[PDB]
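For reference, the structure is listed below as structure tokens.
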Amino acid sequence: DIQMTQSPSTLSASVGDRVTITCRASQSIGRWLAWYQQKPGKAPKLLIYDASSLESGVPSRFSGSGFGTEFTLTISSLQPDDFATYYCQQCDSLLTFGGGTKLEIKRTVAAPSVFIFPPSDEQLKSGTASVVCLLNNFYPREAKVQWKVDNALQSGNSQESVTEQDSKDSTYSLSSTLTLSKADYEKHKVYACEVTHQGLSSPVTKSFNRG
Amino acid sequence: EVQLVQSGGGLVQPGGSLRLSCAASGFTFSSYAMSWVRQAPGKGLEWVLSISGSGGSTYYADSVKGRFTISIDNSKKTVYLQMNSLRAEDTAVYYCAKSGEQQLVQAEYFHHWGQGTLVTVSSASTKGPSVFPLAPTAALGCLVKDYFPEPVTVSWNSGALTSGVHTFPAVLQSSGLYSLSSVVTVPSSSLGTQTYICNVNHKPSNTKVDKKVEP
Amino acid sequence: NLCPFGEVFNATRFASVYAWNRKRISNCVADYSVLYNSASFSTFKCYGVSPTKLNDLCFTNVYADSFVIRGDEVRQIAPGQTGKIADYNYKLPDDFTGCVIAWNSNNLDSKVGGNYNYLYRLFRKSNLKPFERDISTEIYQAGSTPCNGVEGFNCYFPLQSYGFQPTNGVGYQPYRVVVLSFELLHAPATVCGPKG
Ligand SMILES: *[C@@H]1O[C@H](CO[C@@H]2O[C@@H](C)[C@@H](O)[C@@H](O)[C@@H]2O)[C@@H](O[C@@H]2O[C@H](CO)[C@@H](O)[C@H](O)[C@H]2NC(C)=O)[C@H](O)[C@H]1NC(C)=O
């Protein structure tokens, strides 16, 4: 098959900037290449095809270039509507897409307010225990959370969820939920979530001791 | 104007069958190769099938080859996607897409898209959410756990408090049920004065649960 | 005003020969010697004219028809030819005045896996007249079974896909073609060579 690899996977820019996202093809695909834009939960929109042809009714700030293996999409003077995920696509051998490049709003660096929530008594009657670590209104999006029950490791028991970039402050928020059985939950006392993120000099761990 | 109107879809048991429709107007139906593209929850785009303007050439992606069928009804200007032996990895929004000029036989590019159709492949049965307090500038919230199918709509104090509220993307757990949280960071001091109620609604099960979060 | 032959010769996409494109060039100056040497042309055959002599004439209109055919069919793009292309897709008149220009476009128009979107008409009730076109994609019903727009038994799609792959021998690789024709009428437009 022909694989498409886009680069970078995420890009941060401001209104007015000029952006350049790249798409590399495992083999030469000549001019058989197109770019699309997708907002979350909406149909993609075609922007460029045949490497360099502008689709009808697409703003001219969008241009495409490349022939063979290395392709480039260029937005000259960015605008709000342009913040989106972008996919390239080849049609030289069947039809495959690239993984996509997310284009996000650049804002000033902010640290997350890290909150920890023990499982409620109501749920502990259910037989399971959901402990929730919350990180609120941080930027950039990258942040690492890890749980330690009695300073252990916790693996495969946590799941995270991240909002999209707010429109007000342009930050992100994230939840990490740790689901354990009431037996294991009642079998230790030191529950902590440790967060590292660029707005923090040193990682902030938030914790409690059950009971 | 070119329009692609999609019909069908919804929840289907694993191994089941389902057929999707795409009703075309505003262009010459036989002048363009037609395609389906899907997007699995939180992933990018996957081409699955195509058919030529004349109906005489069909092209399949291997992940659906042998299970999915694409077909044409010219009098209705409609594209059908017949899906058999459905697996869970087939859960996705399915897009109908029209190709461009000089693309009579092969789809090259996708110049017009349908609005998308959720196909959910799961053995789970409909269930209303359990709601648990996330008790506490401070933060508090509401854990919305073990519901199916999506969606659930949360609001705080009947939609009055919308400042500083983040309701997270739901996660589908190993049980096949969904889970999500809705948080609110409120200026403290109100921790002892204001009274915070969260408002969970799940229409597929006609369940309405309002839970009071307090210190 | 320089004639926009770049838009013709260098178009990213080219028409299918069955749906051959025509562009009218007017109100401009063109150097046809420069055009002759602008690229490597596998053929460049003129009738009634020549590049060097075009550079000294003015015409009312120049039409540039363009399309893709396979290598061994370029020779059907000539006055008085026969075959599938000349009969059913693109027909020059016996008294043609202009130039036929072609070059190998394997790198641009083939696909690893085949390009079936370049087509030619395989049959037609009667031959094209000169510069006539036939763009119908209608299925031909050969029996009583209705086709409802679908190929099948007794239901013949009249367009054949070339299916261009880079591995093809030279004669089956795609060629882009531009046919320049030259017209003098009692009209106000003028398309002139540099010394006309
Ligand atoms: C068709 O294009 C060629 C090439 O043009 C250059 O290469 C392309 C890939 C694209 O990037 C163009 O924008 C480039 O300008 C033309 O050949 C050039 O002609 C100019 C004079 O007009 C000459 O100075 C250059 O050296 C030529 N370069 C090459 C590589 O041949 C050609 O003239 C165009 N055809 C017509 C009919 O205009």
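Count begins at 1; order follows the chain as displayed.
Header says: X-ray crystallography, 2.2 Å.
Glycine too: its Cβ is placed from the backbone N, Cα and C atoms.
What Swiss-Prot records for this protein:
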| type | residues | note |
| --- | --- | --- |
| DOMAIN | C:1-194 | domain 'BetaCoV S1-CTD' |
| VARIANT | C:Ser38 to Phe (Swiss-Prot position 371) | In strain: Omicron/BA.2, Omicron/BA.2.12.1, Omicron/BA.2.75, Omicron/BA.4, Omicron/BA.5, Omicron/BQ.1.1, Omicron/XBB.1.5, Omicron/EG.5.1 |
| VARIANT | C:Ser40 to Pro (Swiss-Prot position 373) | In strain: Omicron/BA.1, Omicron/BA.2, Omicron/BA.2.12.1, Omicron/BA.2.75, Omicron/BA.4, Omicron/BA.5, Omicron/BQ.1.1, Omicron/XBB.1.5, Omicron/EG.5.1 |
| VARIANT | C:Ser144 to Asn (Swiss-Prot position 477) | In strain: 20A.EU2, Iota/B.1.526, Omicron/BA.1, Omicron/BA.2, Omicron/BA.2.12.1, Omicron/BA.2.75, Omicron/BA.4, Omicron/BA.5, Omicron/BQ.1.1, Omicron/XBB.1.5, Omicron/EG.5.1 |
| MUTAGEN | C:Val150 to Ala (Swiss-Prot position 483) | Increased resistance to neutralizing antibodies |
| VARIANT | C:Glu151 to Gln (Swiss-Prot position 484) | In strain: Kappa/B.1.617.1 |
| VARIANT | C:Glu151 to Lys (Swiss-Prot position 484) | In strain: Beta/B.1.351, Eta/B.1.525, Theta/P.3, Iota/B.1.526, B.1.1.318, Gamma/P.1, Zeta/P.2 and Mu/B.1.621; May enhance affinity to human ACE2 receptor |
| MUTAGEN | C:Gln160 to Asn (Swiss-Prot position 493) | Reduced host ACE2-binding affinity in vitro |
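Structure coloured by features recorded in Swiss-Prot.
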| residue | record | Cβ neighbours (10 Å) |
| --- | --- | --- |
| C:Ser38 | variant position | 14 |
| C:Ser40 | variant position | 8 |
| C:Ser144 | variant position | 6 |
| C:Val150 | mutagenesis position | 17 |
| C:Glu151 | variant position | 15 |
| C:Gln160 | mutagenesis position | 14 |
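Candidate recorded positions: C:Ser144, C:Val150, C:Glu151, C:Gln160. Nearest to C:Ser38 (variant position) by Cα distance: C:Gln160. Taking a Cβ cut-off of under 6 Å from any atom of ligand 1, the recorded positions C:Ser38, C:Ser144, C:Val150, C:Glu151, C:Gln160 reduce to C:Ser38. In sequence order, C:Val150, C:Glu151 are the recorded positions among C:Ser38, C:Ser40, C:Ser144, C:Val150, C:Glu151, C:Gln160 whose C-beta falls under 8 Å from a C-beta of chain B. C:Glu151 (variant position) sits 12 Å from C:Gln160 (mutagenesis position), taking the CA atoms of both as reference points.
Geometry remark: C:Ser144 (variant position) versus C:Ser40 (variant position), CA distance 51 Å. Annotated pair C:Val150 (mutagenesis position) and C:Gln160 (mutagenesis position), C-alpha to C-alpha distance, rounded: 15 Å. Looking at C:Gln160 (mutagenesis position) and C:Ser40 (variant position), their Cα atoms lie 29 Å from each other. The secondary structure of C:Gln160 (mutagenesis position), as reduced to three states from DSSP, is extended strand.
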